[PDB]
Amino acid sequence: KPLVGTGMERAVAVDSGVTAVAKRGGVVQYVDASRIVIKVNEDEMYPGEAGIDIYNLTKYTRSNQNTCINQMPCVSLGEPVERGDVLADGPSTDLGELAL
Amino acid sequence: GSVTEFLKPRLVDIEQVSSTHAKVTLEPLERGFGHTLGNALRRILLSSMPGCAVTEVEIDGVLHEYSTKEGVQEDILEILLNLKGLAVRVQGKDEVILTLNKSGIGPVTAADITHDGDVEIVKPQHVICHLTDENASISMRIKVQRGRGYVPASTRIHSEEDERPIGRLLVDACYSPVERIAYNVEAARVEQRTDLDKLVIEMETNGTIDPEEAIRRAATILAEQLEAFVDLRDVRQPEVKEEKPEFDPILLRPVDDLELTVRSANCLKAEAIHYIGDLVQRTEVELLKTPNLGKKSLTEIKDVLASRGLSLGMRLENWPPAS
Amino acid sequence: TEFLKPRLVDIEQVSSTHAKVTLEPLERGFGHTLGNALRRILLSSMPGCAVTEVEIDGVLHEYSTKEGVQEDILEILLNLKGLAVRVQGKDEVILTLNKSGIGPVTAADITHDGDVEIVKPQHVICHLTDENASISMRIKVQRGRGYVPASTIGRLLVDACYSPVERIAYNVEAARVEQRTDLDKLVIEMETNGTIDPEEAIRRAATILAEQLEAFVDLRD
Amino acid sequence: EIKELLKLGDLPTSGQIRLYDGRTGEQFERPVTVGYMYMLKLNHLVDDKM
Amino acid sequence: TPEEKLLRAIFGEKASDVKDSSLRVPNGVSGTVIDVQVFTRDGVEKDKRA
Amino acid sequence: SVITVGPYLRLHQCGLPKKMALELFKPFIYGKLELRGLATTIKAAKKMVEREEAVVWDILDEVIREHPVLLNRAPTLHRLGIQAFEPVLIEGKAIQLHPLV
Amino acid sequence: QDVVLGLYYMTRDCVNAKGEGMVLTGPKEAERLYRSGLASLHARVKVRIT
C-alpha cells in the first residue's frame, strides 16, 4: 500500500474487477489460496435455499502484456465481513487500496 | 626497527539491548584512528559477514513455486518468501536438511520444525504457513547453507545437481546476518590523557550471530587484506596456455555422455571406468570378465561407441597429459 | 568460504616522488575501504619531521619586513614549509641559518648538522639583493604527527607538515576478473616529498593501520 | 500540516537531514533531502529492449 | 555434398529423411514451465501426454 | 538498447553489454578463435561461443580492443548524431554512454 | 548540469567559516582539505601559484 496517497485508489481497485469484492455480507467460513467461502448470515435470500457464497478467484494467469495477474485472500478465516468489501485482493493492490 | 609511538584499541562493554540490536564500544582510541576504523568496520560488517540461509525447499505435492495447496491460506511463493527470513544458526556444518511436518487448523511457525541438536532457531514464532481445514497437512524439506553476500538462484543456472528433481524449489539467499550498521566517534573520558576518542559501534542483526565473532571476523578480513599491502613483488601471471590437443577432446568426457543402459553404467562405475578414455582402450576380453555384463550390455557398449565414431579396445598410450 | 587475495600488482614510478600502484583482484567495497583507510593514514598518521618554529633576528612578528631580502617573512616561512628534514634519533633539534651576500639562500647554507639530514640542499628559501644584506635565524625542527596549523618573543609560528606525503588519490575502476564480475581494482596515486619513498610509505601506512584492530584477531585455526 | 506531521513521530521539520557518504563516511557539506517517495517500475524495461 | 557424404560415412550415416522444427525457448530468456496445453485436431491420434 | 550514464568512462569509450557484443562480433570471434587454436574449425568456434565457455570472453576482450563501435540516436539532426567509441565490455544489458557527449 | 554545479561549488568565495589566509603551495592544499580543519569555500586565502 502506497504511503502518500489520495484516497481515490481505494475506489479504483474495487471499481475494477481486478479484486474480489464480497457480493453478500456475512461471516467467512473457509479461507484458502484456492478460494474463499462465506456464510451469508445476516439476511440471505427470499427462499430459505441455503446461505453460503463461493468465490473461486483466479490465480497466476498471464495478462495481455504478459504480466502476472493473480489474486490473494486478504481476509482470514472466521472473520465477519459486510457487503461490498475486499475478500480476495488482486494484482497491484493492498486490501481495497490500489498500489501500483 | 625503532620508530613511531601510536596506541592500541580494545573492546569494552558489549551492551546487548535485545537479541538483534547490540552495541560494541572501543574506548582505547586516538582521534584519527577512531574515525578511520569506522568505515572499514562498517562496510565489512554490512557485507562480508557469514551467516546461514535457505537455498532449496522441497514440498510434497508441489511441483513449481507458482502452484497452490489445499488448506493453505498462503500460496507457495509467499511460503518461500517466509522461509527467506528464517533465523537459523548451525553449529558445525555447512549444510543441513530441516524437516517440517504439521497438520490441523492453525498457524505453522518455525517451532513446528523438527528441533535439531545442531540447529539453533532465534525466532520460533516466525510465521511460515496458515493451515485452515483440520484435514490439511504439510511436509516440506528445508535446506540451509553457510554463505556470504546474497547470491540468488539466478546465479546458479544449473551448476549444481545434474538431475535435480522437479519438486526442488530454489530460493534466493540473504546470507549477511547484519541488517544495519552505525557508528559514532565521541570524545572518550579515558581516565588518563585528554585527547582520545571511543569508537561506538551501533549494531543491528537478526540474532544469528554475536558481536564478538562479528567484529573479530571483520577486523580479521581487514588484516588479511592489508597483508598484501606490505611487500610489493608485483607478481605477474605466467599465462601461455598450450594450444595443441594431442588427442580428440571427446575422450575427455565421462561415460555418462554415452547415454547407455543403467546396468552397463553401473558395470563401468564398478570396473573403475569413469571417462570414455578408458572404455575406448578396453578390449572385449576384459569386458566379458566384468560382473553382470552379458551380450546385451556388450552390444550396447559397441553400438553407443561406434555411433560416436569411436571404436572398442583401441590403444593410445598417452593417457592422460599433461597438467 | 573465506576470501581471495589480489594477485596482479603493478607499480610505475613517474620519478622518485610521484608513483602509481594498481591492485586488481579485489571484492566489493574493499577497494574504497582500503583506499580511504590508507588515505586517512597517509595524510596524517605518518611521522616525518617538519619546521614548526622560526626565530629570525630583526623579526619578532610575522607581519614584519626584512632588509636585504627580496621575499617577505610570510613567503620565507612558506618556503620553510617545503623543507624536507630527516632526523636520526631526536624528537627536537634546533638549526641555525646564517648567510650574507647576493643570490639564492639554499638549504646548503644551513649549518651542516650530524644528525639532521636535509633531503633537498638546493631547496630555495630566500633571495638576497645587495652585498650589505645578511640574515640569521633559528629554525626549530620537531617530530610530530599529521598536519599542524596556525591553530597551535620572536617566535614565529609556522604550519607544521608532520607528513612526508603531499597528496593522496585513489580510483575504484571495475576489474574484469575471468571468474567473477563484481570486482574492483584499487589504483592509488601518491605524490610525496623526499623524506620517504612511496614504496615503503604505503607499507608503513598499512602497518600503522595494522597496529590497531590487531587486538581483535586471534589465531589457532 | 506536513510540518505538523514532521513532529509527533519526531523528525526535522524541514525535510533536510545530514547524511554520511558510506564510502568515506565523511559528512556531506550541505544537509540533503531524505524521505519516502512512492515510485513504480514501469513497463518497457530492458531484456525486451536489447 | 560429397564431403558431407564422406563425413557421415566416417561417423555413421543415420541420414533420416526427416528434419527438425522443435519449439525451443528463445536464447536469452529463462524460466519455469507452469502449464502445458495441447489442442488436438478433430480426427488425429491423441498423444500419451495429451 | 536503452542507454545509461557512465561516469567512470573516458571521452573515447562507451559501455557495450557483454552478451550484446558477443553476438555482434560473432564472425570476428570465430576467426580469432580458429586463429589462436581452441576451436579446431569454424563450426567448432560456433559451438564454442554458443556455449559461452569463459575463455571465449577473453578472446572477445581481444577482438574489441581497438575496434571502434559507432553509436547513433533516433533524431539525427546533425553530424554528431553518429559518433564512434572504443567498446568497453560491461556486465549488463544496457548501453552506457559518456555524459559529456 | 551535474559537473558544472560541482565546479560552481568548487568556487563561490564564502567569507570566514573555517577560513583565514593560511598559505601553502597548490597540491598541499588537497591534504588540507581532506584533513578537515579548514572549510572549502573560504576565505579568500592565499597560496603560491606556479
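Using Swiss-Prot numbers, chain B covers 3-325, in order.
Header entry for method reads X-ray crystallography, 3.7 Å.
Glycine is no exception: its Cβ is also placed from the backbone N, Cα and C atoms.
Here's what Swiss-Prot has on this protein:
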MUTAGEN   B:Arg45 to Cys  In rpoA112; temperature-sensitive, blocks RNA polymerase assembly
MUTAGEN   B:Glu165 to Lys  5-fold decrease in CRP-class II promoter-dependent transcription
MUTAGEN   B:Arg191 to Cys  In rpoA101; temperature-sensitive
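Structure coloured by features recorded in Swiss-Prot.
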{"residue": "B:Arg45", "record": "mutagenesis position", "contacts (Cβ under 8 Å, 6+ apart)": "none"}
{"residue": "B:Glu165", "record": "mutagenesis position", "contacts (Cβ under 8 Å, 6+ apart)": "none"}
{"residue": "B:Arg191", "record": "mutagenesis position", "contacts (Cβ under 8 Å, 6+ apart)": "none"}
(request) Name the secondary structure element type, per DSSP in three states, that contains B:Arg45 (mutagenesis position). (result) helix
(request) Would you list the mutagenesis positions among B:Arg45, B:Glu165, B:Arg191 that come within less than 8 Å, Cβ to Cβ, of chain C, in the order they occur in the sequence, writing 'none' if nothing qualifies? (result) B:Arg45
